[PDB]
Amino acid sequence: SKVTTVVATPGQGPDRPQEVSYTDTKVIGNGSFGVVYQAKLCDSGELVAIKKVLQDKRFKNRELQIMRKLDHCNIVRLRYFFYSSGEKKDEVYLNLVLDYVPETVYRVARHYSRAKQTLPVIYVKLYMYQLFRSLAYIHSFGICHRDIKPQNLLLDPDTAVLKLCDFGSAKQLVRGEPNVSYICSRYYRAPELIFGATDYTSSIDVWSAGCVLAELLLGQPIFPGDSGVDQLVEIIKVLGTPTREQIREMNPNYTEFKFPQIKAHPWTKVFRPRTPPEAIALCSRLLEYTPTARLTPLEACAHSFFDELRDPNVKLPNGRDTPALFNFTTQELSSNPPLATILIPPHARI
Ligand SMILES: CS(=O)(=O)Nc1ccc(CCNC(=O)c2ccc(O)c3nc(-c4ccc(Cl)cc4Cl)[nH]c23)cc1
């Protein structure tokens, strides 16, 4: 166990490096983006996750920045950050020291998925509500995850506390500037995004969150497809054919069009015979073609589907009480304060 000692900068305080050392270093994730390690901090003896990434060098790392601003109880925390290396031309490697969380909605989904069962609705609420709330947070700052997917929804089992991770493909959408295109993922990219948009809002994250809720309600991605265009061929078969009235609102210079003129089969039949009325409705007001027609994270939190969480007797399947689900800050209420008369129930404080 080599006690690796480095120079780190508190992603929380100002900018004043102090020696931090760790150990137990063990890889736990490698791929598309990052080489997420796992380690014990020689001091607190705590658990953490080091997210090793290539440091642009000639430019400023966006992930590190967006990460330093944040500080929401439902978004993996940035403890420290330090640099590493390799060789050749000496590409620098940025190290993000973060809060170690175990499972994920992904690993959790792939589990009930091979048990022909499904995530009990009460858990779905706790996970989704907590996700939508984190969204409500970053978005209030104009930041867009642009990659809300089951894989980046970390979740601590014995707490049912979901923290959003991987802010790599996340950028701050500013109005009056076209964003190219490249981003998000396969099963969780939005329609406008497949129609190659460029003036798309944060509403895209709502669409990715929308899917995840649909997937958790079916035990399989709702809009499969490995090919973008082929994917839409599937979205339509579910939601229905997108009118010029819609394709227009989606923004596209698609002055033309020619796709599967299929007549949709109601959300009451897409979801298994048991899906409760509201979890279906919430999904309907989530998965819509018109970007400016979808629920806003804040409103999503206040969808009837999460009432059970606003009930004085919310019994947590684990035993101990449910996560701090109401400490809404003025910032998260930013988009529509009035909804505080719904989000913070009559028995809440702090
Ligand atoms: C094939 S895939 O699964 O679609 N690819 C893929 C997509 C997204 C991610 C999450 C990004 N990771 C973090 O930032 C990240 C950040 C802070 C953590 O404390 C932490 N703990 C994990 C993790 C836990 C359990 C297991 Cl079994 C595996 C991992 Cl990696 N990831 C993280 C990992 C892999």
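To match Swiss-Prot, the residue numbers of chain A are left as they are there, and the shown ones run 35-384.
Quick reminder: no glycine exception, Cβ is built from N, Cα and C everywhere.
Feature list (source: Swiss-Prot):
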type     : residues                                         : note
ACT_SITE : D181                                             : active site, proton acceptor
BINDING  : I62, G63, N64, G65, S66, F67, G68, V69, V70, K85 : ATP binding site
DOMAIN   : 56-340                                           : domain 'Protein kinase'
MUTAGEN  : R96 to A                                         : Prevents the phosphorylation of phosphate-primed glycogen synthase
MUTAGEN  : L128 to A                                        : Abolishes activity toward AXIN1
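Here the features listed in Swiss-Prot are painted onto the structure.
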residue : record                       : DSSP class
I62     : ATP binding site             : coil
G68     : ATP binding site             : coil
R96     : mutagenesis position         : helix
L128    : mutagenesis position         : strand
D181    : active site, proton acceptor : coil
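Of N64, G68, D181, all annotated as recorded positions, the residue with the shortest Cα distance to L128 (mutagenesis position) is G68. All protein chains considered, the CB of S66 (ATP binding site) has 10 other CB atoms within 10 Å. Less than 6 Å separates the Cβ from ligand 1 in the case of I62, drawn from the recorded positions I62, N64, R96, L128, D181 in sequence order. Each of the recorded positions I62, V70, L128 was scored by other CB atoms within 10 A of its CB, and the lowest score goes to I62. Same-chain residues at least 6 positions away in sequence with a Cβ under 8 Å from that of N64 (ATP binding site) are, in sequence order, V70. Among the listed recorded positions, namely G68, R96, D181, the Cβ with the most fellow Cβ atoms inside 10 Å is that of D181. In sequence order, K86 are the residues of the same chain, not among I62, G63, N64, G65, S66, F67, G68, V69, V70, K85, whose CB sits within 8 A of the CB centroid for the ATP site. Put simply, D181 (active site, proton acceptor) is 21 Å from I62 (ATP binding site) when counted between their Cα atoms.
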